[PDB]
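Starting off with a structure, shown below.
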Amino acid sequence: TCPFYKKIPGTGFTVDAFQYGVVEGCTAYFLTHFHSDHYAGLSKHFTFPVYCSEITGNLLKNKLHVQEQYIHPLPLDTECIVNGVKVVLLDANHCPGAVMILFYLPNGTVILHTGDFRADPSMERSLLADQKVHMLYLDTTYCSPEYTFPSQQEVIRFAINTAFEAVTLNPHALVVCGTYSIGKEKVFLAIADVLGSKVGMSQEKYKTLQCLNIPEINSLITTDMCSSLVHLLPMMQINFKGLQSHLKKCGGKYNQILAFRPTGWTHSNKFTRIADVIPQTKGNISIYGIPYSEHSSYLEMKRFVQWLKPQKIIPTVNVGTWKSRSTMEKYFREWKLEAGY
Ligand SMILES: Cc1cc(=O)oc2c(CN(C)C)c(O)ccc12
Ligand code: NI
């Protein structure tokens, strides 16, 4: 059954609540983004209204075959009335099509649901600048000060420079990038752009990228693997055995693989600056773990919440243990006492 932190009180609305059957009293189901833990349960057999971004709607239609009559895309940064309640969708700076949702309740209460987000100072000049938020439903994925990582820009600079050096030294090297979901497309797009190549991938992954409204996409991606020296593979194949196997299939075009595994945070972020990152190597294969995050760092999250000054915070991640819950509650109180709200 549907948990309390996925319900929006005083409305008929739920958020990211498709795996619980028919939810009692739910007249409209919101979907913040197309990641599997959030869409779990949606299919061609779903017959209630779904509200989401245009990009999320494209993915629902083409990947999950949800019927067009039930998909309700909304524009960003625009006041919309849904079942008698004013709502706004805001860019979440997560994966393509990901949104935060502002709900203006009939009783005067204002709720922000962040979905999954990477907090940024640019959000301080969205439609949030105006007004008071009474309740914040917060992506607390990395809510502890040990969680540090670089900017996305710094990580992409490292990846571009690393790939360009390797292929200029050896014109017969292949670059491989791992993926298991939408998000983090800049990693493979930036590498292909510096190398003058299209990105080669499966038919299934090509279909997914065609749903994302990325400008000039037809110029950047392909299903013709032989025409490309940047290949995308499933994340599970980014290991010495899987990469050895892939190199065999390329028909003696290549004699080296440089591979990237975009992760989130790992314990090596504790002690290794992005510039000092080194790969795991076996023979003619090297693998780089790069900390490309689409979730807020601790510091980014703290700045956002101290700016917004919500009256109450409801975490939506790390909710399952008493230790996690107590830790998060202690940080929220510190933030409030430091800033004075
Ligand atoms: C064939 C080959 C395999 C490999 O793993 O690395 C290479 C490098 C990179 N450093 C120097 C080892 C080259 O510069 C040139 C060729 C290769
Ligand atoms: Ni997500």
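Chain A is numbered as in Swiss-Prot; shown residues: 700-1040, in order.
Cβ atoms are placed via backbone N, Cα and C, with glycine included.
What Swiss-Prot shows for this protein is this:
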MUTAGEN   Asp838 to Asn  Impaired nuclear focus formation, reduced interaction with PIAS and increased sensitivity to cisplatin
MUTAGEN   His994 to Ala  Impaired nuclear focus formation, reduced interaction with PIAS and increased sensitivity to cisplatin
Measure the Cβ-based neighbour count of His994 (mutagenesis position), defined as the other Cβ atoms within 10 Å of its Cβ.
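By my count, 22.
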For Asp838 (mutagenesis position), which residues of its chain lie six or more apart in sequence with Cβ-Cβ distance below 8 Å?
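Listed in sequence order: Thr813, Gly814, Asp815, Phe816, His994, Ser995, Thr1015, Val1016.
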